Amino acid sequence: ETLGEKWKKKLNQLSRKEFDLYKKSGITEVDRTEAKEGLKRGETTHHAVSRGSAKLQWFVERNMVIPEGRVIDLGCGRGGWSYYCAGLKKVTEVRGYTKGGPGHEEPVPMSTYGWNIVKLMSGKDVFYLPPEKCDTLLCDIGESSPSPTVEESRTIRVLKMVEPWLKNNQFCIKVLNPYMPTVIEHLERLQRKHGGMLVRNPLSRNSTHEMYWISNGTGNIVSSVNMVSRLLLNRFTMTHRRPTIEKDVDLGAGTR
Ligand SMILES: Nc1cc(Cl)ccc1NC(=O)Nc1cccc(S(=O)(=O)Oc2ccc(C(=O)O)cc2)c1
Ligand SMILES: C[S@@+](CC[C@H](N)C(=O)[O-])C[C@H]1O[C@@H](n2cnc3c(N)ncnc32)[C@H](O)[C@@H]1O
């Protein structure tokens, strides 16, 4: 039994009150007040459509993934990653695909900086899509489940799906459940072939063990995974720590 599975058993035993006080204990988060207010009024400039823009921003500002040329965004949802990449000088095109329909977010049309190079397509299940030529591959897919064996199936399927889209290019791929032993085996094989490293984003809630496989970095995957399991287990041991609250991202306005 991995440390991650122990964390999961404990997470599953929490009452709703304890879960709500655990999920943001000691994390970092952006203040969405202004953007939620503006988005409700129908404003299409400056605002990120979701928390996702700031989440990808954290990786890019640390050079973990460096978007360039044709950017593919798998599971773009509302489009937070796509609108963030559209404003980057090395980016020439952004194509986002997302499922849509019941239970799934729809792309939000915006006019933030670089909107003219973005095309978000809904009604697109990525597990039925042929790979496309691209220079940057982004994937934020992985639905949480109380069952780590369900999450393990979901993680492996994403990892197997993205591989054909990785053609010596930049990448940032969400790994829903990186602690399950068969997931570790797949990641290690993928790291040998494609390089990169698994990283824990500070903006991720304690209610998920998600890590991101990024193209620019190196390291021991098992060791970084167990470090997160230990951190997440330690956050059950003390009274809620209020999160670090940061300014949300300003994505500007206008064409590129
Ligand atoms: N596209 C669409 C087309 C049609 Cl015909 C009908 C509905 C939609 N739209 C969605 O079903 N949106 C949607 C987007 C994200 C999640 C979910 S959800 O998981 O189903 O339900 C939640 C989850 C959490 C919360 C909350 O407040 O925390 C609220 C609702 C739905
Ligand atoms: C975490 S959200 C993406 C958040 C986004 N990166 C942002 O910044 O706004 C993951 C998205 O993947 C979508 N998704 C899940 N399964 C999918 C599939 N099979 N094909 C395409 N999109 C899928 C979900 O509907 C959801 O919107």
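Following Swiss-Prot, chain A residues are numbered 2497-2752, in order.
When the header is checked for method, it gives X-ray crystallography, 2.0 Å.
Just so it is clear, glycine is given a Cβ too, placed from its N, Cα and C backbone atoms.
Per Swiss-Prot, the features are as follows:
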| type | residues | note |
| --- | --- | --- |
| ACT_SITE | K2551 | active site, for 2'-O-MTase activity |
| ACT_SITE | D2636 | active site, for 2'-O-MTase activity |
| ACT_SITE | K2670 | active site, for 2'-O-MTase activity |
| BINDING | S2546, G2576, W2577, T2594, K2595, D2621, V2622, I2637, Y2708 | S-adenosyl-L-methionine binding site |
| MUTAGEN | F2623 to A | No effect on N7 methylase activity; 35% loss of 2'-O methylase activity |
| MUTAGEN | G2638 to A | 70% loss of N7 methylase activity; 60% loss of 2'-O methylase activity |
| MUTAGEN | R2650 to A | 40% loss of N7 methylase activity; No effect on loss of 2'-O methylase activity |
| MUTAGEN | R2653 to A | 40% loss of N7 methylase activity; No effect on loss of 2'-O methylase activity |
| MUTAGEN | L2672 to A | No effect on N7 methylase activity; 80% loss of 2'-O methylase activity |
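Annotation note: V2622 (S-adenosyl-L-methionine binding site) sits in a helical segment as assigned by DSSP. Counting other Cβ atoms within 10 Å of each Cβ, the lowest count among the recorded positions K2551, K2595, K2670 belongs to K2595. Inclusion criterion for the recorded positions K2551, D2636, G2638, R2650, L2672: a C-alpha placed within 10 angstroms of the C-alpha of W2577 (S-adenosyl-L-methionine binding site); this criterion is met by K2551, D2636. Long-range neighbours of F2623 (mutagenesis position) (same chain, six or more residues apart, CB within less than 8 Å of its CB): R2653, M2657.
Here the Cβ of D2636 (active site, for 2'-O-MTase activity) has 21 other Cβ atoms within 10 Å, regardless of which shown protein chain they belong to.
Spanning the listed S-adenosyl-L-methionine site, residues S2546, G2576, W2577, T2594, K2595, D2621, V2622, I2637, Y2708 have a farthest Cα to Cα distance of 21 Å.
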